[PDB]
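Step one of this worksheet: look at the structure below.
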Amino acid sequence: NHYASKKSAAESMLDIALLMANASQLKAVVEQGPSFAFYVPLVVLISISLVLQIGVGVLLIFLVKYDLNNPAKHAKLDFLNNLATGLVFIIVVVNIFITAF
Amino acid sequence: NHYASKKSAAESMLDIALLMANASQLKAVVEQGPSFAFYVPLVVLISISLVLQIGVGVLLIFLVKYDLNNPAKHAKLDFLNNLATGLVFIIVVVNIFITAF
Amino acid sequence: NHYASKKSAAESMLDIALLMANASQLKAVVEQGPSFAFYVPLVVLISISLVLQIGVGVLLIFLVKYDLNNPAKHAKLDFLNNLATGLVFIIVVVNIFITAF
């Protein structure tokens, strides 16, 4: 059944860590907020997360879904980070472009 | 008999996870709602779900119908997600287009 | 004798699952109803069901007429659904066209 399973697929079982910050700030402003920066950046952040999503999801596929086994998992987390930080490049570049425009 | 069997086919035994969110928000507004966003987006969401439906349904065919066997099913769920997230691309692009228009 | 046998043929022993919803809503409004959507959509729904009927009936011919043998029948039901959902495409497209006109 698609219930919570293909919806899990829809979420990639969890969105990329960018959308974690996105959703936290999203709730914080859904309270109320006049922030010019966080008026409508929700659309952009996921749109940027697109190209990253393939790599991050596949790199989490073979990686453990718990990630609470050990802090030593940071190395495998860092093995993923070898290009996840190359994506963080794009993330911060998107931050620069958002600030500029 | 078509009863709950070809109707199951009509629903694909469950609609794509997009329509899960669609129907939840649908009930929430059927209570009552003036939301400009959720006045009549029901038509669009299924229409978008069309092209995705073939892939998602066939990818759920050989996949288990329970999906409550293990959280480890996320990997096979993620094996489906390899292109299900490519469809999530289209989903969020549709969100962008809906917001723009 | 044609009695309940060629009448069974006339009904295809049961109409396609579209007409199940059609007849349920039909009774619900035969009670009474001012619904602009469900004033006279009975004609269209069967007319749309035409092209689907050949495939669905033949796909139910070799399939069991009980369909209460197992929930596992969903897979064979889903084997039928491989193109039954391709027909659900047409079904929802017809819904879109009905809403537009």
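We're sticking with Swiss-Prot numbering for chain B, so the shown stretch reads 39-139, in order.
If you're wondering, the header gives electron microscopy, 4.3 Å.
Cβ coordinates come from backbone N, Cα and C, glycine included.
According to Swiss-Prot, the protein carries these features:
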type    : residues        : note
MUTAGEN : B:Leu90 to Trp  : Strongly reduced ability to mediate plasma membrane rupture
MUTAGEN : B:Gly93 to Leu  : Reduced ability to mediate plasma membrane rupture
MUTAGEN : B:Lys114 to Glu : Slightly reduced ability to mediate plasma membrane rupture
MUTAGEN : B:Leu121 to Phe : Does not affect ability to homooligomerize and mediate plasma membrane rupture (cytolysis)
MUTAGEN : B:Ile128 to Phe : Slightly reduced ability to mediate plasma membrane rupture
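Counting in whole angstrom, B:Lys114 (mutagenesis position) lies 12 from B:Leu121 (mutagenesis position) by their C-alpha atoms.
Reported as a whole number, the C-alpha separation between B:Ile128 (mutagenesis position) and B:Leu121 (mutagenesis position) equals 11 Å. For B:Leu121 (mutagenesis position), the Cβ neighbour count at a 10 Å cut-off comes to 16, with all displayed protein chains included. Residues within less than 8 Å, Cβ to Cβ, of B:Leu90 (mutagenesis position) and separated from it by at least 6 positions along the same chain comprise B:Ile54, B:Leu56, B:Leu125, B:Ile128, B:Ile129.
Within the same chain, residues at least six positions away from B:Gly93 (mutagenesis position) with a Cβ under 8 Å of its Cβ are B:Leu121, B:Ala122, B:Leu125.
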